[PDB]
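*Asks:* Dropping the structure in here first, questions after.
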Amino acid sequence: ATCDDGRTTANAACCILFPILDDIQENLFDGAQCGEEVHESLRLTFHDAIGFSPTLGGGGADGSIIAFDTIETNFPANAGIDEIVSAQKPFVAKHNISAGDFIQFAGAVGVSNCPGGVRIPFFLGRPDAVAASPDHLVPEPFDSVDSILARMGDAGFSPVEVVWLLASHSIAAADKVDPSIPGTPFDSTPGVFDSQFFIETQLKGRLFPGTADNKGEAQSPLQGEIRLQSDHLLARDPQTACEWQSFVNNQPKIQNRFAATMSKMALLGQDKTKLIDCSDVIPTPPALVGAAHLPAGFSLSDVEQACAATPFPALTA
Ligand code: HEM
Ligand SMILES: [Ca+2]
Ligand SMILES: [Ca+2]
């Protein structure tokens, strides 16, 4: 189909997305940058979608975190999410897509601005949310591996798929974990969707980048980096460690797994056969240019190798 401005998409119902695309690139993502707003919108896709529990309810990826923000932003795990909820809500009011569609569309458009990134499959037509998420469904950085895996498992994600989704932390920072140092990233390249997160989490903890007593925070291997206790443990746990290491210097696998598992997450609570495929509306991400590396001056002796099956790859630094 050819839309009114002459841009093309496989399914005509998708044409309504193009003015929305233009609006968010300019006015949500500050001229299509891979910065804070993109990172925040990617975090939002998960805090919306993970509100899904067979036994308790919640409609998963349904826009409930905006529609019922009064409720959901009261949950402690949603700390700091109010900012991006407030930024996104006028876009939803202005345009004519559901909040659930908008959150996933904005997260996919956002990721597409990041070098190394992917086009996450995107489906149009989610109905408005009809219920708030139950409380206590969002993993916390101070939860054990067992508890995180059980929560993620309850929502339909195997332990490997939890590792796959956590590629998100390659383009990510913390403001609330240590409020003395807001915007400290999880990896050395928060504007690049790459394997640095999986490399650098495997390093020995050395210091705290701000204060030393924060709940959910592990020692970081670098002054300019923050480490979550959850990432620290998952990189090291027998359940997830070999999969975590499998991503190191393996950008093709990161791309494939992250796109597929993000699509599954975007569709929690939904039925893709009732929706319209609009994946071709997502912009083409830039590619990587620079090779995966240990931080300069670090070596293999700094890595806490946790995969018995396979030695940590030999990377230069
Ligand atoms: C599975 C267990 C997870 C835990 C314990 C966890 C924990 C966290 C924490 C503590 C922060 C920092 C919040 C702050 O202090 O500002 C964060 C940020 C972030 N999270 Fe995760 N997360 C998990 C999974 C995910 C998943 C599955 C996604 C996929 C979309 C994701 C995407 C992000 C992104 C992109 C940020 C950066 C936000 C920003 O820079 O504005 N996380 N997460
Ligand atoms: Ca939801
Ligand atoms: Ca990165």
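Numbers in chain A track Swiss-Prot; the residues on display, in order, are 31-347.
For all residues, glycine too, the Cβ spot is worked out from N, Cα and C.
The feature active site, proton acceptor is assigned by Swiss-Prot to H77. The active site, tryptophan radical intermediate annotation in Swiss-Prot covers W194 and rests on experimental evidence. Among the features that Swiss-Prot reports, Ca(2+) 1 binding site is placed at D78, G90, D92, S94. If you look up Swiss-Prot, you'll see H199, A203, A204, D205, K206, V207 marked as heme b binding site. The mutagenesis experiment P106 to H is recorded by Swiss-Prot, whose note states: Minor effects on activity. Experimental mutagenesis at this site is recorded by Swiss-Prot as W194 to H or S, annotated: Complete loss of activity toward veratryl alcohol and reactive black 5. No effect on manganese oxidation. Under its mutagenesis annotations, Swiss-Prot gives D205 to A the following note: Complete loss of oxidation activity toward manganese. Among the mutagenesis entries in Swiss-Prot is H262 to F, noted as: Minor effects on activity.
Quick one: how deep are these features, and who are their neighbours?
*Replies:* In the three-state DSSP classification, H77 (active site, proton acceptor) falls within a helix. All protein chains included, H77 (active site, proton acceptor) registers 23 other Cβ atoms within 10 Å of its own Cβ.
Mapped onto three states, the DSSP output places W194 (mutagenesis position) in helix.
On its own chain, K206 (heme b binding site) has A109, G110, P212 as residues at least 6 apart in sequence with a Cβ closer than 8 Å to its own Cβ.
In the three-state DSSP scheme, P106 (mutagenesis position) falls into the helix class. Around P106 (mutagenesis position), the same-chain residues six or more apart in sequence whose CB sits under 8 Å from its CB are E170, listed in sequence order.
For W194 (mutagenesis position), the Cβ neighbour count at a 10 Å cut-off comes to 25, with all displayed protein chains included.
In three-state terms derived from DSSP, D205 (mutagenesis position) belongs to neither a helical nor a strand segment and is classed as coil. Taking all protein chains in view, 16 other C-beta atoms sit within 10 angstroms of the C-beta of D205 (mutagenesis position).
DSSP assigns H262 (mutagenesis position) to a helix in the three-state reduction. Its Cβ taken as reference, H262 (mutagenesis position) is surrounded by 20 other Cβ atoms within 10 Å in the chains shown.
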*Asks:* From the Cα of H262 (mutagenesis position) across to the Cα of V207 (heme b binding site), what is the distance in angstrom?
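*Replies:* Computed Cα spacing between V207 (heme b binding site) and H262 (mutagenesis position) is 14 Å.
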*Asks:* Relative to ligand 1, which of the recorded positions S94, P106, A203, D205, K206, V207 have a Cβ found under 6 Å from one of its atoms?
*Replies:* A203, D205, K206, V207
*Asks:* Under DSSP, is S94 (Ca(2+) 1 binding site) helix, strand or coil?
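*Replies:* The residue in question, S94 (Ca(2+) 1 binding site), is helix (DSSP, three-state).
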*Asks:* Show me the subset of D92, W194, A203, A204 whose Cα is within 10 Å of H77 (active site, proton acceptor); these are the recorded positions I mean.
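*Replies:* Hits: none.
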*Asks:* With a radius of 8 angstroms around the mean position of the C-beta atoms of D78, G90, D92, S94, what other residues of the same chain does the Ca(2+) 1 site pick up?
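*Replies:* Checked against the 8 Å cutoff, the neighbours are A79, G81, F82, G88, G89, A91, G93, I95, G130, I133, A159, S163, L298, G299.
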*Asks:* Which residues in the same chain, at least 6 apart in sequence, have a Cβ under 8 Å from the Cβ of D92 (Ca(2+) 1 binding site)?
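*Replies:* Correct list: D78, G81, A129, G130, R156, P157, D158, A159, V160, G299, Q300.
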